[PDB]
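Contents: one structure, followed by commentary.
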Amino acid sequence: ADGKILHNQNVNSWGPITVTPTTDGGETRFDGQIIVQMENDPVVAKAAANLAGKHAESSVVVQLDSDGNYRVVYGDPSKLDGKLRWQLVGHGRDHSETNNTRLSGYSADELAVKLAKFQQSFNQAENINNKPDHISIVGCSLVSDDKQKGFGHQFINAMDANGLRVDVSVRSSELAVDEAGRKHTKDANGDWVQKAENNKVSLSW
Ligand SMILES: O=P(O)(O)O[C@H]1[C@H](OP(=O)(O)O)[C@@H](OP(=O)(O)O)[C@H](OP(=O)(O)O)[C@@H](OP(=O)(O)O)[C@H]1OP(=O)(O)O
Ligand code: NA
């Protein structure tokens, strides 16, 4: 598949990020979150920085590469406790009948294994004993339009197969993140809209 160009190799060669905290972020149900940046694309890095700005006091941005090497590019992993969210940021690619099949070059199965290894490596190198309760998939069209099939479904299941029983929110449409770290999706007329529930599904066991 010959989609948008991809830079997921070698985290040390990636651009760093600047997180400008927001003032209108409000409250989150997660005591902490990891924003996991899955590729070096400028738009992905910006989206990742923007999301962190929404809950700056309780967010860590990690960049994780195709070798499983990672680096913290914002925040303090030590400060993480309680109910956690992961927001995965990258480009969806390789469209099909059930929408995109790969996030940042990874199939749902391959991504699950990466994150399972990452969880293990991260928790031991940063002295933490905390897993995610939720994974928000911040990439375009990674679940079928009817919400029944696609990457999202394959992913939640493969995560469970790799030791991680999580909830998964995932979008069936094009996705953008604004400067305030808020998600936008596209409507029928192809306009950017906010909180369009027919553009997302929350998968739960
Ligand atoms: O409380 P809001 O300002 O409306 O923000 C919500 C909230 O995000 P926060 O935790 O940052 O508040 C949702 O988190 P949940 O507790 O519902 O999980 C998130 O949903 P996801 O976790 O699935 O991303 C949703 O995003 P969406 O627009 O996709 O509904 C997002 O709204 P914003 O996009 O306005 O930040
Ligand atoms: Na909120």
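Residue numbering for chain A follows Swiss-Prot; the residues present correspond to positions 3442-3646, in that order.
Cβ coordinates come from backbone N, Cα and C, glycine included.
Counting only same-chain residues six or more apart in sequence, the Cβ atoms lying under 8 angstroms from the Cβ of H3532 (active site, for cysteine protease activity) belong to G3444, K3445, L3447, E3480, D3482, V3484, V3485, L3544, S3545, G3580, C3581. Here Swiss-Prot flags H3532 as active site, for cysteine protease activity, drawing on experimental evidence.
The active site, nucleophile feature in Swiss-Prot is assigned to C3581; the stated evidence is experimental evidence.
Residues or ranges marked as 1D-myo-inositol hexakisphosphate binding site by Swiss-Prot on the basis of experimental evidence: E3468, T3469, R3470, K3495, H3496, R3526, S3577, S3610, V3611, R3612, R3623, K3624, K3636, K3641. With a cut-off of 8 Å between CB atoms and residues at least 6 apart in sequence, the same chain places nothing near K3636 (1D-myo-inositol hexakisphosphate binding site).
What Swiss-Prot records for 3462-3646 is domain 'Peptidase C80', and it gives sequence analysis as the kind of evidence.
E3620 (mutagenesis position) carries neither a helix nor a strand DSSP state and counts as coil. Cβ neighbour count for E3620 (mutagenesis position) (all protein chains, 10 Å cutoff from its Cβ): 12. Here Swiss-Prot describes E3620 to A as a published mutagenesis experiment; the accompanying note says: Does not affect inositol hexakisphosphate-binding.
Annotation of the published mutagenesis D3632 to A in Swiss-Prot: Does not affect inositol hexakisphosphate-binding; the original residue is retained in the structure shown. Following the DSSP three-state reduction, the secondary structure of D3632 (mutagenesis position) is coil. Annotation for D3632 (mutagenesis position): no spatial neighbours, criterion Cβ-Cβ under 8 Å with sequence separation of six or more.
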Within the set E3468, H3532, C3581, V3611, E3620, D3632, which recorded positions show a CB-to-ligand 1 distance under 6 A? none
For a quick check of understanding: given the listed 1D-myo-inositol hexakisphosphate-binding residues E3468, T3469, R3470, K3495, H3496, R3526, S3577, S3610, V3611, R3612, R3623, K3624, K3636, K3641, what is the maximum Cα-Cα distance in angstrom, as an integer? 22
Can you name the residues of this chain that are 6 or more positions from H3496 (1D-myo-inositol hexakisphosphate binding site) yet have a C-beta less than 8 Å from its C-beta? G3466, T3469, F3471, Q3474, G3622
State the three-class DSSP label for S3577 (1D-myo-inositol hexakisphosphate binding site), counting H, G and I as helix, E and B as strand, and everything else as coil. strand
For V3611 (1D-myo-inositol hexakisphosphate binding site), just give me the three-state DSSP call. strand
Can you name the residues of this chain that are 6 or more positions from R3470 (1D-myo-inositol hexakisphosphate binding site) yet have a C-beta less than 8 Å from its C-beta? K3524
